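For reference, the structure is listed below as structure tokens.
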Amino acid sequence: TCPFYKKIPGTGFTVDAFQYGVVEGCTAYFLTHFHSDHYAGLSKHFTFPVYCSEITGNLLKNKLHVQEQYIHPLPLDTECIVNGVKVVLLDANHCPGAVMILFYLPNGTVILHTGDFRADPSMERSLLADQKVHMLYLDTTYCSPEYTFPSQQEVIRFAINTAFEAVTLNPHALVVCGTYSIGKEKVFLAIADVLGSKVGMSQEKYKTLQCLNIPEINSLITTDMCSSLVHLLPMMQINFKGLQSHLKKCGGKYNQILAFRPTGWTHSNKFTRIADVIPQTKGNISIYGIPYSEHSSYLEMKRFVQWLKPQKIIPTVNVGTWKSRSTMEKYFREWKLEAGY
Ligand code: NI
């Protein structure tokens, strides 16, 4: 059944709750972003109102074939009334089109639902600065102090420098980047830009990217693989067997592959810096795991929450085990006692 952490009290609303059939008493289904664990269950047969960003609404229409009459896109940073309740969508700094949602309940309670987010100090100067938030539905993916990672900017600088050096030493090297969802587009776009190439990909992935309102996108991507020296492949194909295979397909146009796997966190984060990362190599193939995250680090999460000073925190991630739930509740109390709210 629909878990309590997907329901917004005092409303008929639910958040990211499309896989339970009809939820009894739901008058509006919000969708924070187009990732499959969140939209799971949506299709062309859905006949309830879906509230979301413009970009998520482009993906619902074009990729899932949800009918236009049930898609209600809202602008960001704008007070909107939905079924009698004032709401605001804020950028979540996750993937394209991802939002946080502010609900202003008739009784005076204010609720923030972060969806999936990567906390940033810039959020401290959004419409959130303007009133008190009583309850926080929090993306707790990385809520443990071991989870450190570099800035997105640091990681992109590493990738750009690595790729440019490799291709300038060997003009017959191919760059490949893995993907299995929207998000992390800066990785492959920044590398293709430094190399003066467009990125080449499948027709399915090109169609996905043409939904994202990225400026000048026609200048940056293509379905013509042969004209491109940055290829995108399914993340599943980013291994020695899949890459050797792919290289056969290019007809001796290339003699070397340099590949990127943008992971979340991986335990080499606890020891090594970005400047010191090394690839796995077999023959003429090298695979780099780079820690490009679209979720808050522990310290970014902690800073956001100590700034916001909520009265109550409801985790939405890692809620399935008693050990995880207890661990998280201990950190929340530490933060509250340190900051004095
Ligand atoms: Ni997500």
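The residues of chain A that appear here are 700-1040 by Swiss-Prot count, in order.
Recorded method is X-ray crystallography, 1.5 Å.
Note: Cβ is positioned from N, Cα and C throughout, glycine not excepted.
Looking at Swiss-Prot, you'll find the mutagenesis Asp838 to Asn noted as follows: Impaired nuclear focus formation, reduced interaction with PIAS and increased sensitivity to cisplatin. Over all protein chains present, the Cβ of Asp838 (mutagenesis position) has 24 other Cβ atoms lying within 10 Å.
In this view, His994 (mutagenesis position) is surrounded by 22 other Cβ atoms within 10 Å of its Cβ, with every protein chain counted. Among the mutagenesis entries in Swiss-Prot is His994 to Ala, noted as: Impaired nuclear focus formation, reduced interaction with PIAS and increased sensitivity to cisplatin.
Note: the Cα of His994 (mutagenesis position) and the Cα of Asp838 (mutagenesis position) are spaced 8 Å from each other.
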